[PDB]
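Read through the structure below, which is laid out as structure tokens, and then see the notes.
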Amino acid sequence: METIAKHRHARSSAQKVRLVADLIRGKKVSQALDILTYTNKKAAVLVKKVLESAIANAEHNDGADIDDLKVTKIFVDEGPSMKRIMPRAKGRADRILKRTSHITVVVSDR
Amino acid sequence: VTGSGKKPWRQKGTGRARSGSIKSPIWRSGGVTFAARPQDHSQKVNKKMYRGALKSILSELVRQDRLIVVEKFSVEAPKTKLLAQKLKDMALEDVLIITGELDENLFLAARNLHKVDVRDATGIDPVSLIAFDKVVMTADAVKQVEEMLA
Amino acid sequence: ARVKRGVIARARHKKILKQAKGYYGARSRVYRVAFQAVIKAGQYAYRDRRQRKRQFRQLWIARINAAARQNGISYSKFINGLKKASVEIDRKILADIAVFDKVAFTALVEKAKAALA
Amino acid sequence: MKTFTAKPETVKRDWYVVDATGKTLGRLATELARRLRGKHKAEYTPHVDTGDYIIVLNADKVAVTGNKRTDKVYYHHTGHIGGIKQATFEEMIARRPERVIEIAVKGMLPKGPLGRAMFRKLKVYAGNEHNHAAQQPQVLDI
Amino acid sequence: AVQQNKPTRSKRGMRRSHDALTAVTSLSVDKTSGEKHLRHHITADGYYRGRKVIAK
Amino acid sequence: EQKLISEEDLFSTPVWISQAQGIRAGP
RNA sequence: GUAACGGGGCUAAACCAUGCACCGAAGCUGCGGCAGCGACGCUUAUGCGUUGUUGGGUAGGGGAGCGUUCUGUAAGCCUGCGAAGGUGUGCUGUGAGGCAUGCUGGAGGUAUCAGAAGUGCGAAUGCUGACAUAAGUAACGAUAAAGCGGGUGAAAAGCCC
RNA sequence: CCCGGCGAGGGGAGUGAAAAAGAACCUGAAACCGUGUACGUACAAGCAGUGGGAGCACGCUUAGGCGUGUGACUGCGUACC
Ligand SMILES: O=C(N[C@H](CO)[C@H](O)c1ccc([N+](=O)[O-])cc1)C(Cl)Cl
């Protein structure tokens, strides 16, 4: 009984969210949250909401029992890049990409 | 192309490819290296090669039994339906009609029938005589076509 | 009468990237790199049809030599022996016989020894 | 049809003793090289190791002809500054006689991963004996 | 002070092979309040080693 | 309400003046 | 850095003279296959069919072809039972190609023979747009300088007292 | 109706032929970025291919040492314009 939750257009690069996503891949959901709670990363706050959202999706709609769930899939994809300009010396201009991510977390009792 | 005559670049020193014109045909917008003009596509045909050609096709029509000769071919009132009845009776459907004079009733009745065309002997052409399954000529139509090609 | 390229050009590229499957890095991804890779694959392929026929014979000869010397004669004398005995069995077959029927091979050594003396 | 091929998970590789006393250096190293490769097995196969294991005792008593015992020089570099070290045959026998037999065959074995694999089966001793008595090697006059 | 060739995606991966985070895996429980907490730190309720320090 | 941004990423900055400028050679 | 036998090595595995033996190429033979020319008391528009010989190619010349778009046949066939496009798979031509149907897609599709070309892209420091790399690397823009308590507050170094 | 800062963004229900047609909306290619399995890889040196050519894994080879993948060892081998 796979159940999904997602944060689309999270403002962090996929690279940075992935470090944290990796810590909880395959883990019991109760054990995963504690790991997230004491990981000192902005990205730990973003995905944790998603995991908790996913847990609540499992109780309310069908699944339930917090005991049975594991983080069976988690993957963090690239969102669109916002385009901006940074002035450099001698009138030269640089692009900056303010990169985003799609964070997906999947939970299941089996 | 609408636009300006200024070189974009300083010729040298900038790292870009050298440019002369934002209307160059390599550039987005304002291309078209060898642009088209209105032109006349019409071709010459020798008088004799035209007549010779009409004769060859007409002679084939005879050989393939697609040419139909009749004493008269006309219609009473200008009603396409009336013509339609006649054509079924003659076992014709996809057909060119060539008549002795530009008969008007016949001309009017045929306009809405796509598979039927009417023509006076004077106004014949090579492709119409081919483009229909059967071709009908009046006796008078023959005599006029004959004189014309001779 | 404007003619657009979209459909045909993709088909031509897809043929090449398909010939480049299994190749490393850009050679299986990037047409410009793949196209050079696939041709050179072809150049070597042509070549090694000719090379293949050199390599296998060297193998057969090397194996007959081993088995000939096992029955107490060198390759060079053994083949000469068979030729003067008018035996024509080629080295693909002899190298096969050298492996799977050592007793038949010994019998071909005597046949070639008799003629050679 | 298609040709036979040795399978490394089937091939047999046997055990031999060889006395290197009085034997000419490289005129023995040749026959070791040959046999370590399995060139003598009719089921020889260039990419597979069909060779045999070879003990060599009395490496300290292998001979060389002419003036080579004193004049023959072995060079190697240390990847440094001066690097070039140098030592005569007589000095090699003295220091470590096993090296002379080992250097000899190695330069006659194919160079490459298999090449390096064949060499592993050469077990040269300096003395007149070995610890491989359980391997039941049978004597070889080579 | 610049690449002569574009480095590969595999090499990129290798370079990142030490970027991985470490989980603490050593949270402890106050014997009075029952909360998990980092070792040698107070709890969210302001407990430490069974005794009520602070008050919040 | 997330309308595309102004961005203001028009890039006519190219190309600024470009001296060596520079080593002296070689006479 | 041995370093002027390619090297391991050779008193001979060196040179000289004689003699046999084998390895060796895309050389020649064999079997299978395609293609161009030439001669046939031939067939005899010619196709055939045996024989003969030729098929390394830059600039260039000569000869054959494939595909893309458009007009005709063209009020001509296919199509909601699923068109193009996309993406999978199968077979076949000497090649451009070609044919076949797994799933998407959700309306257009087009034999044959004709005709006309904005007709085929990897390079032009070609153009426009996306997206990589270096890289999670440099930097966060006066060396005037901050520390604590409250408060608000989802959350406070920066906000208010 | 839920998670959720009376947020964003998601998950349900419902509309709708179809929502993997949902306003960042016909189709929806690739460079590029991911997750999932198959095999390979830490004594082994170079236009990354090709000729050999062991395993191991699939589709049973659907009884036939047959197809796909992967491919250790090994012979040849300095991109294109
Ligand atoms: O640009 C110069 N040097 C070029 C480098 O491209 C060249 O190597 C050079 C060097 C020395 C020299 N000289 O000594 O007269 C002249 C040219 C100037 Cl110094 Cl001439």
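We read in the header that electron microscopy, 3.3 Å was used to get this structure.
Using N, Cα and C of the backbone, Cβ positions are placed for all residues, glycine too.
Positions annotated as L-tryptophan binding site by Swiss-Prot, on the basis of experimental evidence: A:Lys90. In the three-state DSSP assignment, the secondary structure recorded for A:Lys90 (L-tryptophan binding site) is helix.
Cβ neighbour count for A:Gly91 (mutagenesis position) (all protein chains, 10 Å cutoff from its Cβ): 9. Mutagenesis annotation in Swiss-Prot: A:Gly91 to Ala, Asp or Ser, described as Abolishes translation elongation arrest of SecM; the structure shown retains the original residue.
For the mutagenesis result A:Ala93 to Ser, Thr or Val, the note given in Swiss-Prot is Abolishes translation elongation arrest of SecM. Other Cβ atoms within 10 Å of the Cβ of A:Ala93 (mutagenesis position) number 15 in total over all chains.
In the three-state DSSP scheme, A:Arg8 (variant position) falls into the strand class. Looking at Swiss-Prot, the entry for natural variant A:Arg8 to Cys says: In strain: SK1048; decreases translational rate, tRNA binding and subunit association at 44 degrees Celsius; does not alter 23S rRNA or uL4 interactions; not erythromycin resistant.
Rounded to a whole number, the C-alpha distance linking A:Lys90 (L-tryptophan binding site) with A:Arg8 (variant position) is 38 angstrom.
Within the set of recorded positions (A:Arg8, A:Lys90), the lowest number of other Cβ atoms found within 10 Å of a Cβ is recorded at A:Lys90. A separation of roughly 30 Å, to the nearest angstrom, links the Cα atoms of A:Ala93 (mutagenesis position) and A:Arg8 (variant position).
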